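K.L.:
Below: one structure in structure tokens.
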Number of protein chains: 2
Amino acid sequence: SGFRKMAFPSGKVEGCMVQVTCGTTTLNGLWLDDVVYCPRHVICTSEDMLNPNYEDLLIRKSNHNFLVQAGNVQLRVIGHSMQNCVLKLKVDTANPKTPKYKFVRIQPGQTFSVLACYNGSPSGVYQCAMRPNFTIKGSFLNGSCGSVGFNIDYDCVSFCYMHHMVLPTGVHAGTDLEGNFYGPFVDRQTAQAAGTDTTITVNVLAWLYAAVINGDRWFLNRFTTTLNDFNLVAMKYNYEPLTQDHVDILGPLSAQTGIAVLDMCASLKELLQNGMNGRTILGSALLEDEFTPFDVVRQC
Amino acid sequence: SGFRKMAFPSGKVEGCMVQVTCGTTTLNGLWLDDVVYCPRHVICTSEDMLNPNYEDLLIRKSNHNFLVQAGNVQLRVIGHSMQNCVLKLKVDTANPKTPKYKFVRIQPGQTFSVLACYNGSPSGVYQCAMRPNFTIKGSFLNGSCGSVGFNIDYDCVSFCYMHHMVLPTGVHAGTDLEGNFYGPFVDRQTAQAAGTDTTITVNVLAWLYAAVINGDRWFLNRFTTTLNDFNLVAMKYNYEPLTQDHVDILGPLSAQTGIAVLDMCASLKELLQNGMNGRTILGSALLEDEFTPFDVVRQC
Ligand SMILES: Cn1cc(-c2cc(-c3cc(Cl)c(F)c(OCc4ccccc4Cl)c3)c(=O)n(-c3cccnc3)c2)c(=O)[nH]c1=O
Ligand SMILES: Cn1cc(-c2cc(-c3cc(Cl)c(F)c(OCc4ccccc4Cl)c3)c(=O)n(-c3cccnc3)c2)c(=O)[nH]c1=O
């Protein structure tokens, strides 16, 4: 009963967030085992951020120039390296609160949980998705850099995101914990376009099955449709094409609800073609798409 | 840059959530110092929930009939009592992870953070508000009972809510950690109406100032208005009347934005009187009202 944008419980990840200070720049880092991950532009200066040669900058730097503070206790840096666009600071201590963790690289449409941080101190948590153009619509201010995205399968925290920068368009970009940017984005202050953002078609169909479970059934109709016909409508409107894989994913939701997936697609088409007429589906005058089929089952 | 429904970081409260089993009924509890709080209908049975005499039931029960499990470790109950609609189980141990905490009773419109639990294990976290009719629109399934609502001022966790029941209308009701229900609700399965739910007028004005900070300024106009005239419009539409207190609260947001509060009210009236014409304010085709003026400053 009820449906909300829930976020994974953030306890495990709070215990890994540290402050990382280089020169005058300060930003958050992730402390797992005896290594501290943080964005590499920590080492950039005002002038260098137009186009930095990170090798040149990383080279003039030494371990004592990196100041890592775990809450109110300083860690000793004894090794530094650069994997893609992240710094990896070896430290003398192993975090006693290291959970079971993993570094996964996720796919556009998958949702994760963000623990927004400033000076290594938790501030808030929220759920969001990886847009198909590999940007995210988050909540980030100066110092938010280094904040992590993560999923918790049970006792294992799968880290998928590290925040780096806002684009001039107010959208954010980041890397995986190996340092690979999601998208065609680089960590220099130069012209970078986001690209065409479509809707996560499968996540909307998952969010509609959630509504039939919770009482909102007004959007249902007596029509049906073909996979091909729907996508033609999902192209006029900018919707990610729906595939057979996507239909198998939604199978569990169809068996619960007794509604063929292609019958849900038929109602989505009418919602696209005719709008909502000022109505509401779980308190949203817009069709939400940041709920994965798995999310809806997780939350039931 | 960006604005989202953030929730307080949930680490501190996760460490207080325990499982509480009585008879066949199981539900979550809150373990602070050497006491375990949980809803009292833990002691009810199928038949008794029509109208239970909690004294009668509480009386036939003894300390060993209450089973408290902190994760995977059992606590010994050595005292039981009933404060309003909550059970208070004295235990031999004092939770090593008790934070600085407080029991506040909040007012309709104030927002808090929920840590939804089942069998005393965190599942997810989300932000929500106390509707003016003292109900909440949350995310709760069977076993969600005992989950807590809380605000974190800095290092002090102010507990304000404990979940008890869903109403037949899909809305939830709860108590404060002293056991007083928010609203005219009782903990028996009988006819209880929610009441007229209005919109938190001040929280919308706080959410509109947030939009001017983040780039969405299309809803602004060259009009003004009087406090009285607006409320007349806030009565036709079901909006909590706006008071001078409410205007002083929004003062900080007006000094940041250079927009008189009564000029924001003038745009809200047009948004009410003329709708949004399919537009968007921070990605919401509806006027959101679960952001307190303080929330918007917290998140900036
Ligand atoms: C010195 N310094 C800097 C930062 C810091 C750096 C950045 C930042 C980092 C890199 Cl590599 C950039 F290429 C960059 O240009 C992105 C860009 C490209 C093209 C047009 C416009 C733009 Cl904006 C920006 C940032 O985006 N943010 C931020 C701010 C607000 C919300 N989210 C992220 C913050 C910091 O946190 N601490 C600290 O000391
Ligand atoms: C045996 N038993 C029972 C519960 C349990 C009890 C309740 C519950 C508790 C009390 Cl005092 C009630 F007066 C009650 O009638 C509310 C009502 C009144 C009038 C018309 C309809 C209704 Cl529904 C309900 C519940 O509402 N929920 C729940 C379920 C789904 C989401 N949220 C809350 C769960 C439990 O958790 N564990 C366990 O073992």
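Residue numbering for chain B follows Swiss-Prot, covering 3264-3563 in order.
Structure method, as recorded: X-ray crystallography, 2.8 Å.
Cβ atoms are placed via backbone N, Cα and C, with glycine included.
Found this in Swiss-Prot, in case it helps:
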- B:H3304: active site, for 3CL-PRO activity (ACT_SITE)
- B:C3408: active site, nucleophile (ACT_SITE)
- B:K3353 to R: In strain: Beta/B.1.351 (VARIANT)
- B:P3395 to H: In strain: Omicron/BA.1, Omicron/BA.2, Omicron/BA.2.12.1, Omicron/BA.2.75, Omicron/BA.4, Omicron/BA.5, Omicron/BQ.1.1, Omicron/XBB.1.5, Omicron/EG.5.1 (VARIANT)
- B:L3468 to V: In strain: Zeta/P.2 (VARIANT)
K.L.:
Which one is closest to B:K3353 (variant position) in space, judged by CA to CA distance, out of the recorded positions B:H3304, B:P3395, B:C3408, B:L3468?
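P.N.:
So, spelling it out, the nearest of the recorded positions is B:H3304.
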K.L.:
Which recorded positions from the set B:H3304, B:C3408, B:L3468 come near ligand 2, judged by a Cβ under 6 Å from any of its atoms?
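P.N.:
Checking each Cβ against ligand 2, the ones under 6 Å are B:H3304, B:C3408.
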K.L.:
Indicate the candidate from B:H3304, B:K3353, B:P3395, B:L3468 with the smallest number of other Cβ atoms within 10 Å of its Cβ, considering only these recorded positions.
P.N.:
B:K3353
K.L.:
Quick one: of the recorded positions B:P3395, B:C3408, B:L3468, which has its CA closest to the CA of B:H3304 (active site, for 3CL-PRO activity)?
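P.N.:
The answer is B:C3408.
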K.L.:
What whole-number Å value do you get for the CA-CA distance of B:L3468 (variant position) and B:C3408 (active site, nucleophile)?
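P.N.:
Distance (Cα to Cα, whole Å): 33 Å.
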K.L.:
Taking the Cβ of B:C3408 (active site, nucleophile) as centre, how many other Cβ atoms lie within 10 Å?
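P.N.:
The Cβ of B:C3408 (active site, nucleophile) has 26 Cβ neighbours within 10 Å.
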K.L.:
Would you kindly give the Cα-Cα distance separating B:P3395 (variant position) and B:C3408 (active site, nucleophile), rounded to the nearest Å?
P.N.:
22
K.L.:
When DSSP is mapped onto helix/strand/coil, what comes out for B:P3395 (variant position)?
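P.N.:
Reduced to three states, the DSSP call for B:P3395 (variant position) is coil.
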